[PDB]
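Okay, structure first, notes after.
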Amino acid sequence: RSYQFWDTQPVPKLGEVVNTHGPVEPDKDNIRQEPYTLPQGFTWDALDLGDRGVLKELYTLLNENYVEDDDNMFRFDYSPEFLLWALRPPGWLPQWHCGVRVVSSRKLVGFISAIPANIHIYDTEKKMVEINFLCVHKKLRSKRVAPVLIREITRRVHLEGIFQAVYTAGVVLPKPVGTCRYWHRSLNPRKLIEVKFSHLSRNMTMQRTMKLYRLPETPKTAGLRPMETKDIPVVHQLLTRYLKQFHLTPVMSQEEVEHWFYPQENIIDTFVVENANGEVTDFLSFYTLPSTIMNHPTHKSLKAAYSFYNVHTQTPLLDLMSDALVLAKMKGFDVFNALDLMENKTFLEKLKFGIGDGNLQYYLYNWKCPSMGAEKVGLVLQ
Ligand SMILES: CCCCCCCCCCCCCC(=O)SCCNC(=O)CCNC(=O)[C@H](O)C(C)(C)COP(=O)(O)OP(=O)(O)OC[C@H]1O[C@@H](n2cnc3c(N)ncnc32)[C@H](O)[C@@H]1OP(=O)(O)O
Ligand SMILES: Cc1nn(C)c(C)c1NS(=O)(=O)c1c(Cl)cc(-c2ccnc(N3CCNCC3)c2)cc1Cl
Ligand SMILES: [Cl-]
Ligand SMILES: [Cl-]
Ligand SMILES: [Cl-]
Ligand SMILES: [Mg+2]
């Protein structure tokens, strides 16, 4: 296999075993001041997401042209407020919300973003960016527009003095630093079967299936309650200590913890365990991301909850996640998704998650290190 674009990049070769931790290439000390050229009739436009009209155009581009499953049944449907949460965390920069418009119509047809993140990779901590929401309009696909978007965001990140990035993708590219698998816990099995998310699996009836996936009506962990403002510091402390066991993690300031965890309805939920002493000892979190269901006369949207960061010090992990399922169910979710990273393997089978189709590969740009098992990945991106 060759990669006409990826082969020119500072990433390791697929198939080479890596034994040397460090940058692929030295930092560039002068950077190109001019944007890379797009094809004729298209232009750059940095997108002001504080503008309601412009945020809606981005919502529409992603709603119509972002990630689908291999059979074109489901497409992510990130909401405008969720996009604002994802794309404006602390340290966000306007030039890192990189759009492509058609010159004549103004139509938004491409996007890529970067947000700043401190990343701990093995024994190094490095200021990086996280690249997300790369999207080319379906009518514009396969015209090598994706490499221009990647090069242009790279140049704009370089201008800010940053030379490493982290990203995930569904496809295998040079070269995954780790490979995760999605698993799903049914919460409304009837809808999931009706919309062909899952199959009636041999040999159980529908009635057996609903019974199998039935959950308690309220969580069982004593003192579980939503996170509040007073909890920001101890959620920050617990998260920092907990992550030290993994090899790829974020290093978040207290302000980033407030942004990523403080509850926002229909975007992010976090529940803490406040014990009999008033001490918060654990927390669970999950974010809300629906997917459009296409070509179906009755069901239009599948409501999914996604496991975020789950920190146990005193409640067993297995119990926290069981309460996470119960809460997702009570909130009206159809499915709970989680990856096999961190210590998630310890609960996935027990709590009746089924394996799904498709990997999520983790990558670093301009950094070589050995790859790691999923159990060592402790970074979750939206
Ligand atoms: C210092 C800072 C550095 C900053 C940069 C860090 C790097 C970040 C890299 C990006 C991190 C993104 C993280 C996310 O957001 S992952 C989510 C990706 N987005 C979607 O899946 C939405 C649906 N698909 C699309 O919108 C288009 O198919 C996209 C835009 C994905 C490709 O558009 P198109 O289909 O019109 O293709 P093309 O003709 O323009 O180009 C074909 C070339 O592009 C390579 N390709 C295909 N898919 C991906 C992919 N997901 N990551 C990286 N490369 C990908 C492909 O191998 C080929 O290269 P090569 O095989 O010839 O070599
Ligand atoms: C319900 C549903 N809706 N759609 C849209 C799909 C594909 C499913 N089935 S899934 O649940 O099992 C699932 C899910 Cl959620 C996601 C991915 C995946 C693939 C490629 N890229 C990403 N990114 C997400 C994180 N950062 C940007 C890249 C995710 C694959 C699968 Cl297969
Ligand atoms: Cl190319
Ligand atoms: Cl099911
Ligand atoms: Cl390796
Ligand atoms: Mg293209």
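So for chain A, numbering is Swiss-Prot's, and the shown residues are 115-496, in order.
For this deposited structure, the header notes the method as X-ray crystallography, 2.1 Å.
Positions of Cβ are set from backbone N, Cα and C atoms, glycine also.
Swiss-Prot lists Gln118, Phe119, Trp120, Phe247, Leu248, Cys249, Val250, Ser256, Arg258, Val259, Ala260 with the feature tetradecanoyl-CoA binding site, giving experimental evidence as the kind of evidence. Secondary structure from DSSP puts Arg258 (tetradecanoyl-CoA binding site) in coil.
Other Cβ atoms within 10 Å of the Cβ of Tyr180 (mutagenesis position), summed over all protein chains shown, number 17. DSSP gives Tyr180 (mutagenesis position) a coil state; it is part of no helix or strand. Swiss-Prot documents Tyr180 to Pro as a published mutagenesis change and attaches the note Abolished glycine- and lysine-myristoyltransferase activities.
Spatially close to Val181 (mutagenesis position) yet at least six residues away along the chain are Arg189, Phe190, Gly284, judged by Cβ distances under 8 angstroms. Mutagenesis annotation in Swiss-Prot: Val181 to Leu, described as Reduced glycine N-myristoyltransferase activity; the structure shown retains the original residue.
Sequence-distant contacts of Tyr192 (mutagenesis position), defined as residues of its own chain at least six apart whose C-beta falls under 8 angstroms from its C-beta, comprise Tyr173, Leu176, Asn177, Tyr180, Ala200, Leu403, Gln496. Recorded in Swiss-Prot as a mutagenesis result, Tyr192 to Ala carries the remark: Reduced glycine N-myristoyltransferase activity.
When secondary structure is read from DSSP and collapsed to three states, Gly492 (mutagenesis position) falls in the coil class. The mutagenesis experiment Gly492 to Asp or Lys is recorded by Swiss-Prot, whose note states: Reduced activity.
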Least surrounded among the binding-site residues, given as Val250, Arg258, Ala260, when other CB atoms within 10 Å are counted: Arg258
Spatial separation of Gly492 (mutagenesis position) from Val250 (tetradecanoyl-CoA binding site) - C-alpha basis, Å: 29
Other CB atoms, at most 10 A from the CB of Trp120 (tetradecanoyl-CoA binding site): 16
Listed recorded positions adjacent to ligand 2, that is, members of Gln118, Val181, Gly492 whose C-beta is under 6 A away: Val181
Integer Å distance between the CA atoms belonging to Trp120 (tetradecanoyl-CoA binding site) and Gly492 (mutagenesis position): 25
